[PDB]
2 protein chains.
Amino acid sequence: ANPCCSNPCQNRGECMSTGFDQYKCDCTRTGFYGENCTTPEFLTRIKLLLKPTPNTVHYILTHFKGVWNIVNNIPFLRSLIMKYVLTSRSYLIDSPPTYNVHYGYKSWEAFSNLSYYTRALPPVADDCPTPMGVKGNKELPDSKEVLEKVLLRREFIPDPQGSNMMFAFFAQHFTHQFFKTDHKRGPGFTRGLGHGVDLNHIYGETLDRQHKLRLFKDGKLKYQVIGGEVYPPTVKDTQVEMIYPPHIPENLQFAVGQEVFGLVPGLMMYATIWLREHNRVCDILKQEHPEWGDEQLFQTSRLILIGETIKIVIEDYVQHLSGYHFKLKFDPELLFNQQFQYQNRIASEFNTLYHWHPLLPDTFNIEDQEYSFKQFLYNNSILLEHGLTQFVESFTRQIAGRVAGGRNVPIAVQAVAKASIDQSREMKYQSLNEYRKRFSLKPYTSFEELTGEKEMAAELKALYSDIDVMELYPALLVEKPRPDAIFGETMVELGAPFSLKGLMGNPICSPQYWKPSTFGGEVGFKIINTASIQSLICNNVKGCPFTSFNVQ
Amino acid sequence: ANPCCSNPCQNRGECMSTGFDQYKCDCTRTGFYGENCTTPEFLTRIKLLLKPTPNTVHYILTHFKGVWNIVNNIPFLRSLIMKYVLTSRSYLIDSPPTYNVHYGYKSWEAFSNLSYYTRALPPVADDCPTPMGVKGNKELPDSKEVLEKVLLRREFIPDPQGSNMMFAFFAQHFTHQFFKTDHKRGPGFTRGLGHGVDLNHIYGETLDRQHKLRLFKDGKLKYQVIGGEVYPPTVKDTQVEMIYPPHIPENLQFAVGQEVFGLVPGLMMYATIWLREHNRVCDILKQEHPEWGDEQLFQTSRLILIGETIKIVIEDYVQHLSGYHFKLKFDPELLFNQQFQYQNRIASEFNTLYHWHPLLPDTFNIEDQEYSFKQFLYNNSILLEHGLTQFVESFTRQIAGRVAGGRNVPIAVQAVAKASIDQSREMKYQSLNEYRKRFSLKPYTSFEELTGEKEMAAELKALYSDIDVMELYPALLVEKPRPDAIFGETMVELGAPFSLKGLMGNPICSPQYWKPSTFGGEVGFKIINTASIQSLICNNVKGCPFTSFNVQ
Ligand code: HEM
Ligand code: HEM
Ligand SMILES: CCCCCCCCO[C@@H]1O[C@H](CO)[C@@H](O)[C@H](O)[C@H]1O
Ligand SMILES: CCCCCCCCO[C@@H]1O[C@H](CO)[C@@H](O)[C@H](O)[C@H]1O
Ligand SMILES: CCCCCCCCO[C@@H]1O[C@H](CO)[C@@H](O)[C@H](O)[C@H]1O
Ligand SMILES: C[C@@H](C(=O)O)c1ccc(-c2ccccc2)c(F)c1
Ligand SMILES: C[C@@H](C(=O)O)c1ccc(-c2ccccc2)c(F)c1
């Protein structure tokens, strides 16, 4: 019915219904015109003949190690490059946001309501004939079928890039401050109203909760000592609501401030590290500022840890998963002479694409022992038994699984992966090809071009029947990996834009904030500007265990 | 104690304590350096020698009517000018925000917490020796004394600019969607979490409330017919909470959606106009879109009314109060090639400066009759008796009072004006001269330079004793007016930046939103781009009564 169902408008033009059976395209600012925004303006034809493809650019970035090594030591150039990556990725995101689960037209409710995840492409109208609009059968393939045929893991497939468990758990810990689905509401609703890197997973989403985790002395977070070691305080001591199975002994119910973080020792590990880091920064600030009271110590520390997080997320985490020889840079000043919006809203599709469960192993090897999921889950006593040092050491040593390439989703979390398919559809996502087009990729012409192999492709073609109806979630996990890479094109070309906006669109990166005073002086500012995953573990973990997001 | 009390840092540099008795200035990006950021960089010395003063620029803008008349008809120039006014005003506001009642250092709580009004200058530390930091006596002059000596009105003083009661009630109606102090919390806390022009005063702040005001047919707001005329529905019909004295008859309790708007027929007038305008836009959208359902009609209409409001607020309201011969422009595209943040946060100081009660007359003349405050307050039957037409006619005819120039605050609202003084101090505002410095004005050197006269100046000098301790609120109302103007320099030089950010930093002004499809097509877009206070009254009010913000 809805004449817009076929998603006729191209190149980011917007489709609007003009009567029951006709439509119109708003080609404004697209660089195109015509009934569908398919015919290019002049300058557009040139830009197109000069735009290297994602894969081309990707090759250049992962080869010529000798040349990059030289560039990386010319500030004028490194900066010039990083600036480009930042701006060119960002113009891909709508800021301020538009569209959410319930609104496929622009609307104020959509903009104002912070409870929704925003949406990079509008949902498919509720009254379209097929789930993807017009193409395909009345019903999408059985999710159980897709799961089992192309997703589930037979034999564990290690990541060729060397991603270890430090990387996998950091990914899980970090993203879980801004992916916090509100299930009381539905998928598509978030509980993280910060919509970004505000460290709510350390400090708590609400004021009431933060106060319960706080010591109110020297700006510090409450903590306990077990052995000679610092761990978070108990639910009993703080009364902060945490999610634990009823069988968990009272002294093992840790607080930390993202309620879900008790369910995996790997999460509880980072929670501890960061808690230690905060109190560490407090002792530093208190030395430079004997006149400062409890509140400002705490507030300044949180601002510093936010800095540290972004610094590390860009220069170590992203650095690693990118595979680039070019040395990425966290430098807010690169943006001070550019058009850029210091705001952000986390997109449903970012959440969806970030379900990297293939990273998980079949057992968790905390050097010495090997634990199954059942043993590992909600079992902090493991953390206490081994200590942080063993753990860092063990998790740095263990390879995580390859994400793209198909058939690597651990059976232990199959319910999750199915849910991902089901909720994708519940939220009315558009097709894989529609998202590719949305992000300046060329659409796939065959399941075989998507996977880069023959078997899974045939299996998919039997279920979906038409490449143009292939769903976004599955395609991501099944997509042909870049050469010796962990992800395919789609993952990286949707992810980077979402990721960099959430990173750089943080108030502390804005000119008013980005100055020494903001962080208690040159000494606190340095804490941000020299932060690394390595030093985070070095300053806070008992030995000074070597780490990396990289299995050496 | 707090070594930062003396506000030693100049030119917008930030002061930070570095030990109990010493301080440091962060001169980052100010254009200055040195212990206090007082000594200019080179390019700064030049910019300074070329910066015409506010009064100079103001002269040029209000004279040469012949030249402006020519410029106003050269698009390339009008646009070029408007662009400049927009960008140059805006760089005066911190965006994203910083500082609020409780935070004089940068902090995350300050940034994240939408319940606070933000603050253009930090508060004075709770442990400073004097209220203004270091200067002045242990205590500020008695508020009752300042009120009575220089504020209260003896003889009504009409505005030399011709501002009428249409202007005064529009100002009150318009600003009361974003000035909504939460008295449960304190001054310095707001209830309008939209922080800007979101038309919550028509539609309601919450979803629950909006639904109660909605008809759920053709996108329309609920309404009743009395006589043959459209007025808002009753509290009884909708159950929407409204503030009315207990003696008000049930059929006179109107709904509208800003709970306070029942307390003045001038407010209830605009509320009705805008309600009519919404349903008018719905009938239009329904014609261009027979396929559209209730929700999208409603949502698109609200987006259009938001446009109309900003269009009118800039090209008629601001136009009028400015006194400029230059024809201001509402054109979001003027910013598309500039650095500008499409966000906003309403500042406590904006609230404070906008207390324009001097505008009010001694009696409200609804042509024929003359009502006192007691008669006018919470008395909608007046609105019913006369109708909208008489009212528009009457209010266009009646001059409002001059705001600056001293001694024009109606005795009827003296409690309010005192409150303003008291709450200013409760919230720890800095001195008038500190705010002047903050907005690139030269500080006043004598009460006599501030007022431009002898009597009130001597009266003030006896109370405050030192010009550097003169409070911001009183100074605004007492300040020497620009020539035949309603406001002085300070009012206009603080106001414009706050006002324009709130206006242009609205999502609909951002490139993604500013296109025809957003508003249901070319026909809806036009409704925005041709809106005027005149046509608003023309399309909605029974005759087609002539109006203006201007007593002719
Ligand atoms: C032992 C390790 C892990 C376990 C036990 C686990 C299990 C789960 C479970 C039970 C859910 C909730 C599913 C639902 O509510 O439908 C979930 C969601 C999710 N998982 Fe994992 N997972 C693990 C590791 C990871 C890792 C390493 C990542 C890396 C990014 C990740 C990414 C996500 C994301 C983004 C969600 C979205 C949930 C939300 O929006 O709150 N997970 N996982
Ligand atoms: C009959 C006309 C008016 C009456 C009876 C009136 C009275 C009041 C009252 C009772 C308050 C709240 C007192 C308090 O919250 O402590 C207030 C606040 C305020 N008034 Fe008016 N006033 C009138 C007209 C105006 C006009 C024409 C303006 C033009 C701008 C204006 C600007 C403001 C502002 C900005 C506030 C503070 C808003 C808030 O935080 O709630 N008022 N006035
Ligand atoms: C080749 C080394 C310098 C340039 C690095 C650019 C990093 C990201 O470049 C990306 O390339 C894609 C295709 O060109 C585009 O679609 C993206 O918009 C762009 O961000
Ligand atoms: C994780 C293993 C259990 C679920 C798979 C059963 C349903 C279909 O899985 C089949 O089995 C083989 C797997 O190697 C493939 O060769 C087939 O192509 C695949 O379709
Ligand atoms: C001759 C100039 C034509 C009108 C343009 C000026 C628009 C506003 O000019 C204002 O002037 C003040 C002092 O220079 C500054 O405080 C502001 O930065 C600026 O916005
Ligand atoms: C370095 C940068 C880039 O290539 O532009 C980048 C940023 C973020 C990512 C990323 C981050 C998280 C998920 C998916 C992708 C990326 F793959 C590359
Ligand atoms: C025209 C423009 C300007 O001078 O830059 C302008 C904008 C807003 C205002 C204004 C608006 C509200 C309160 C105080 C001042 C102004 F007086 C002038």
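Heads up, chain B uses Swiss-Prot numbers, so what you see runs 18-569.
Backbone N, Cα and C atoms are what each Cβ position is placed from, and that goes for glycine too.
The domain 'EGF-like' annotation in Swiss-Prot covers B:18-55 and is backed by sequence analysis.
In the three-state DSSP scheme, B:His193 (active site, proton acceptor) falls into the coil class. According to Swiss-Prot, the feature active site, proton acceptor maps to B:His193, an assignment based on experimental evidence.
Among the features that Swiss-Prot reports, active site, for cyclooxygenase activity is placed at B:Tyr371, with the record citing experimental evidence. Under 8 Å, Cβ to Cβ, and six or more positions away along its own chain, B:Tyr371 (active site, for cyclooxygenase activity) finds B:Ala188, B:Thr192, B:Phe196, B:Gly512.
In sequence order, B:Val426, B:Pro427, B:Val430, B:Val433, B:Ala434 are the residues near B:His374 (mutagenesis position), counting only same-chain partners six or more apart with C-beta under 8 A. Swiss-Prot lists B:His374 to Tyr among its mutagenesis entries, and the accompanying note reads: Impairs peroxidase and cyclooxygenase activities toward 2-arachidonoyl glycerol.
Summarising the annotation, Swiss-Prot assigns heme b binding site to B:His374.
The DSSP secondary structure for B:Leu517 (mutagenesis position) is helix. All protein chains considered, the CB of B:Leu517 (mutagenesis position) has 21 other CB atoms within 10 Å. Under its mutagenesis entries, Swiss-Prot includes B:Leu517 to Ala, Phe, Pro or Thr with the note: Slightly reduced activity.
While the structure shown retains the original residue, Swiss-Prot records the mutagenesis experiment B:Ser565 to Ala with this note: Decreases acetylation by SPHK1. DSSP gives B:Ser565 (mutagenesis position) a coil state; it is part of no helix or strand.
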Long-range same-chain neighbours of B:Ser565 (mutagenesis position), Cβ under 8 Å, sequence gap at least 6?
B:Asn181, B:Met183, B:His337, B:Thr413, B:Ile550, B:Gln551
Does anything in the same chain, at least 6 positions from B:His193 (active site, proton acceptor), have a Cβ under 8 Å from its Cβ, and if so what?
B:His218, B:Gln275, B:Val277, B:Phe278, B:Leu284
Positions whose Cβ lies under 8 angstroms from the domain 'EGF-like' (B:18-55), at least six residues beyond its ends:
61, 64, 122, 141-142, 144-146, 150-151, 447, 451, 454-455
Determine the recorded positions, out of B:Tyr371, B:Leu517, B:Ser565, lying near ligand 2 in the sense that the CB is under 6 Å from one of its atoms, and give them in sequence order.
B:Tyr371
DSSP helix/strand/coil residue counts for the domain 'EGF-like' (B:18-55):
0 helix, 10 strand, 28 coil
